[PDB]
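> I'd like to ask some things about the structure below.
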Amino acid sequence: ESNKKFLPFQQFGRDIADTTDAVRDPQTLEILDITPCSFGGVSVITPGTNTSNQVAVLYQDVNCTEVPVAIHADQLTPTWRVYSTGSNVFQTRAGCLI
Amino acid sequence: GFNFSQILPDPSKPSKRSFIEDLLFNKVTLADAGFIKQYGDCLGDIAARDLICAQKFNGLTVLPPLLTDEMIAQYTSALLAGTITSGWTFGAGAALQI
Ligand SMILES: *[C@@H]1O[C@H](CO)[C@@H](O[C@@H]2O[C@H](CO)[C@@H](O)[C@H](O)[C@H]2NC(C)=O)[C@H](O)[C@H]1NC(C)=O
Ligand SMILES: *[C@@H]1O[C@H](CO)[C@@H](O)[C@H](O)[C@H]1NC(C)=O
Ligand SMILES: *[C@@H]1O[C@H](CO)[C@@H](O)[C@H](O)[C@H]1NC(C)=O
């Protein structure tokens, strides 16, 4: 929900990249705000395949109160189901580390 | 009789910054911020019409540095506390006092 005061002739609202970030609902004349659902980058920490095949995974600039429903946890293999939620979870300023 | 108090660190702050260093920090204002963990922000709020949210919503991120601002201050304190008590000798071997 928004605080935007639409004039009666306007339907949508745009921003600096020309994408709609506010709309008027066509049944109850109220103004909603649009925001994309969360994304980011994924990088893998490895000690080299010579030493081991055990890796760690860093999710950039998020919290891990929001990770396991973002990544396809139950939709994918069990092998991505250890690196989505486990007992080794640390929160850093570069995102949180699993 | 030499007084290095304004360039050596003081313990009262929560950092190792001297009196000239935080004078230097409060003069470089930013055209855009870096990371304030603005990813819980920009979702669902109405004050999302700054620069950084519109950048971040199009794939454009900012990665954090490896050394923080509290490690660089420890480096420049260790460089400055060796010049005073050793002179030119600590950068050629072992610190010999004089
Ligand atoms: C080195 O210079 C500083 C700054 O002039 C001196 O710090 C002052 O110390 C007196 C104590 O008599 C205080 O009343 C002032 O408020 C201090 N000034 C500041 C800016 O904090 C310091 O005393 C000098 N060092 C020596 C050994 O005299
Ligand atoms: C039909 O549209 C009007 C427009 O104001 C709205 O008030 C009303 O609730 C709508 N009725 C429905 C969706 O059954
Ligand atoms: C995300 O993590 C940071 C650091 O732990 C915390 O300050 C912030 O409140 C978290 N966001 C939540 C809990 O929505």
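To match Swiss-Prot, the residue numbers of chain A are left as they are there, and the shown ones run 554-651.
This deposition comes from electron microscopy, 3.1 Å.
Every residue gets a Cβ built from N, Cα and C, even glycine.
Quoted from Swiss-Prot, the note on natural variant A:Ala570 to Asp is: In strain: Alpha/B.1.1.7. According to Swiss-Prot, the natural variant A:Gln613 to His carries the following note: In strain: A23.1. Experimental mutagenesis is annotated in Swiss-Prot for A:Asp614 to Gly, with the remark: Increase of pseudotyped VSV particle production ex vivo. Increase of viral load in hamster upper respiratory tract. Produces more infectious particles when cultured in primary human epithelial cells; increases replication and transmissibility in hamsters and ferrets.
Neighbours and distances for these, please.
DSSP assigns A:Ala570 (variant position) to coil in the three-state reduction, outside any helix or strand.
A C-beta separation below 8 Å, combined with a sequence spacing of at least six in one chain, links A:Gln613 (variant position) to A:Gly593, A:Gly594, A:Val595, A:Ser596, A:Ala647, A:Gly648.
Its Cβ placed at the centre, A:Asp614 (mutagenesis position) has 21 other Cβ atoms within 10 Å.
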